[PDB]
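Engineer: Handing you a structure now.
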Amino acid sequence: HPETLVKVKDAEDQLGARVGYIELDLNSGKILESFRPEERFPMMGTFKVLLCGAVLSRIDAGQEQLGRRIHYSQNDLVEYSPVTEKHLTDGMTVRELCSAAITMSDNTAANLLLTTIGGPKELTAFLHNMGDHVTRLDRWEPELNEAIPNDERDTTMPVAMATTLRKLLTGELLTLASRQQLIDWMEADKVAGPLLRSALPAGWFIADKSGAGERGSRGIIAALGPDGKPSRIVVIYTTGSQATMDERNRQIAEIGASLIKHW
């Protein structure tokens, strides 16, 4: 709805920053609404979804096991590792690392997973292999959040991220069982509450993943819909703002409210 683009516009106003926005039909994949859809934005933590899709892909092909245990040391910890911090001693399984990266935004788990698959370049080739020639990962956590202006490293475009997400969750690239595991981790969010979830009506589905970076970078990807099932994909990125975290959350929440209200 154009009333939503009015809201997106206002948010750029308020934040004094670029907002990238897209709304995509899950079923048809058609573009419903857009705003800067082919501009680049840093992914920040929203890459972790893609990352665990690649892992799941390996597990579907027999080259990885969800139950495999990964051991690491205090040397591996990066800033913000709620879950990995706690299990230095005994290690964690692949399942538990994907759960922590996605449900708790644990930075070390992402790094450990990135290692297991061959690094940023391997993720990028995975993405390329499925038709996403725009999205690219170049660094590890936490340097991939630097958000240097005009830098193409670790960026995507709203359109590219959206259609890639669609494929992860509806195409034949992943087994049914793997796909649902993904949605399950995303549906279990503990950090994205003051974003889209705070405007979502009762009974609606949402599976999401948010990101934060330097230089006022904030972002979120999600699949949402009424009556308990996803109907569309929404992607919102922003960067270059001097606004506080809470004012950045509010505007994204307001974009959410207007999209739901004009559903």
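Numbers here mean position along the shown chain, with the first residue as 1.
Here the Cβ of each residue, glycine as well, is placed from N, Cα and C on the backbone.
Listed in Swiss-Prot as a natural variant, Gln14 to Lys (Swiss-Prot position 37) is described as follows: In TEM-2, TEM-3, TEM-8, TEM-16 and TEM-24. One entry in Swiss-Prot concerns the natural variant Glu79 to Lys (Swiss-Prot position 102). Its note says: In TEM-3, TEM-4, TEM-6, TEM-8, TEM-16 and TEM-24. In Swiss-Prot, a published natural variant is listed as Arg139 to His (Swiss-Prot position 162), annotated In TEM-6 and TEM-16. Among the sequence features in Swiss-Prot, the natural variant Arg139 to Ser (Swiss-Prot position 162) is noted as follows: In TEM-5, TEM-8 and TEM-24. Residues annotated as active site, proton acceptor in Swiss-Prot: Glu143. If you look up Swiss-Prot, you'll see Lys209, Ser210, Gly211 marked as substrate binding site. For the natural variant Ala212 to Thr (Swiss-Prot position 235), the note given by Swiss-Prot reads: In TEM-5 and TEM-24. One entry in Swiss-Prot concerns the natural variant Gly213 to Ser (Swiss-Prot position 236). Its note says: In TEM-3, TEM-4 and TEM-8. Quoting Swiss-Prot on the natural variant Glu214 to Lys (Swiss-Prot position 237): In TEM-5 and TEM-24.
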Engineer: Using a 10 Å radius around its CB, how many other CB atoms surround the residue listed as 'active site, proton acceptor'?
Structural biologist: 11
Engineer: Measure from the Cα of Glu214 (variant position) to the Cα of every one of the recorded positions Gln14, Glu79, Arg139, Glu143, then give the nearest.
Structural biologist: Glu143
Engineer: Using DSSP reduced to three states, classify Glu79 (variant position) as helix, strand or coil.
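Structural biologist: It is coil.
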Engineer: With every protein chain in view, how many other Cβ atoms are within 10 Å of the Cβ of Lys209 (substrate binding site)?
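Structural biologist: The answer is 27.
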Engineer: Distance check, please: Cα of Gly213 (variant position) against Cα of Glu79 (variant position), rounded to an integer number of angstrom.
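Structural biologist: Roughly 13 Å, rounded to the nearest whole number.
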Engineer: Using Cα coordinates, what distance in whole Å links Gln14 (variant position) and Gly211 (substrate binding site)?
Structural biologist: 20
Engineer: Of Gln14, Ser210, the recorded positions given in the record, which has the fewest other CB atoms within 10 A of its CB?
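Structural biologist: Per-residue Cβ counts within 10 Å for the recorded positions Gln14, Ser210 bottom out at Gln14.
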Engineer: Give me the long-range Cβ neighbours of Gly211 (substrate binding site): same chain, 6+ apart, Cβ under 8 Å, in sequence order.
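Structural biologist: Those within reach of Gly211 (substrate binding site), by Cβ under 8 Å and sequence separation of 6 or more, are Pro42, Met43, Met44, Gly45, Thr46, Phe47, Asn145, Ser217, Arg218, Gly219, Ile220.
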Engineer: If you count Cβ atoms within 10 Å of the Cβ of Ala212 (variant position), leaving out that atom itself, what do you get?
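Structural biologist: Around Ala212 (variant position), other Cβ atoms within 10 Å: 19.
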